[PDB]
Amino acid sequence: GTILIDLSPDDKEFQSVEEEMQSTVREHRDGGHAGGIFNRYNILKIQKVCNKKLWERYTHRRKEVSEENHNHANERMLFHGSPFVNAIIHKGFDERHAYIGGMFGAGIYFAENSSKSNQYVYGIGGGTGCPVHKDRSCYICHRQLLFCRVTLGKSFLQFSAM
Amino acid sequence: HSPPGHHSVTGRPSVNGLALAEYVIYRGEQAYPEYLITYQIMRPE
Ligand SMILES: COc1cc2ncnc(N3CCC(CN4Cc5ccccc5N(c5ccc(F)c(C#N)c5)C4=O)CC3)c2cc1OC
Ligand SMILES: [Zn+2]
């Protein structure tokens, strides 16, 4: 059911998504071990993910959560990195593949820093890095991130020691 | 599962003052994978 629509770099949506990617890079306390050493990206392509089934399931849940939280979905746009992005765009996020090792419970993780999500694109801790060169700092291989619409509703605030 | 009467968790760094939040949801229907971004990291000059 999914179709991918290529956005022109001249498109305001391409430009605003790029700016959120670039502007949310930070340094990491691992010195670049997991995600590599960089201050910015080379954006190669931005595709809009169009799936009527997935969108309708999202908006149905968003209305349920809104109604449970004084008409407030608390909807954010957040990055997700994992080796499973090509699965997720076809079948949606699957909570049965939840991150059990995560600091905040067994669920689906998203990040405000694009560079946090970049740490996970080749797996937990960056895994063994890119498939071709086994390099977590590969400057050659193409990476993919999702920029996602996320309903937080009433969000439990867990202060992290990070 | 989310904490009772919560829909998500906000993992808010309290030590690194420049680190922004992480978020966890427990139902895949609470996210839509809206944009697929293909990129390289750039080697600093
Ligand atoms: C082909 O197999 C799969 C198909 C899938 N289809 C849909 N959804 C999937 N998952 C993807 C993994 C999600 C939980 N994880 C797992 C994970 C594995 C490896 C690297 C990172 C992650 N993260 C993750 C953890 C910390 C993070 F900060 C971020 C971000 N951004 C992402 C998850 O949220 C839950 C939803 C799938 C996961 C699959 O494999 C486990
Ligand atoms: Zn590589």
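Sequence positions for chain A are given in Swiss-Prot numbering; the residues included correspond to 952-1113, in order.
Quick check of the header: X-ray crystallography, 1.5 Å.
Using the three backbone atoms N, Cα and C, a Cβ is placed for every residue, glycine included.
The Zn(2+) binding site feature in Swiss-Prot is assigned to A:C1081, A:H1084, A:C1089, A:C1092. For the mutagenesis of A:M1054 to V, Swiss-Prot gives this note: Loss of activity. The structure shown keeps the original residue.
Feature annotations (Swiss-Prot) mapped to structure.
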residue	record	Cβ within 10 Å
A:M1054	mutagenesis position	14
A:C1081	Zn(2+) binding site	20
A:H1084	Zn(2+) binding site	13
A:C1089	Zn(2+) binding site	18
A:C1092	Zn(2+) binding site	15
*Chain B sits near which of the recorded positions A:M1054, A:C1081, A:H1084, counting only a Cβ gap under 8 Å?*
A:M1054
_Quick check: in three-state DSSP terms, what is A:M1054 (mutagenesis position)?_
coil
*Other residues with Cβ within 8 Å of the Cβ centroid of A:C1081, A:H1084, A:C1089, A:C1092 at the Zn(2+) site?*
A:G1080, A:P1082, A:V1083, A:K1085, A:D1086, A:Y1090, A:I1091
*Which whole-number value in Å describes the distance between the Cα atoms of A:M1054 (mutagenesis position) and A:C1089 (Zn(2+) binding site)?*
27
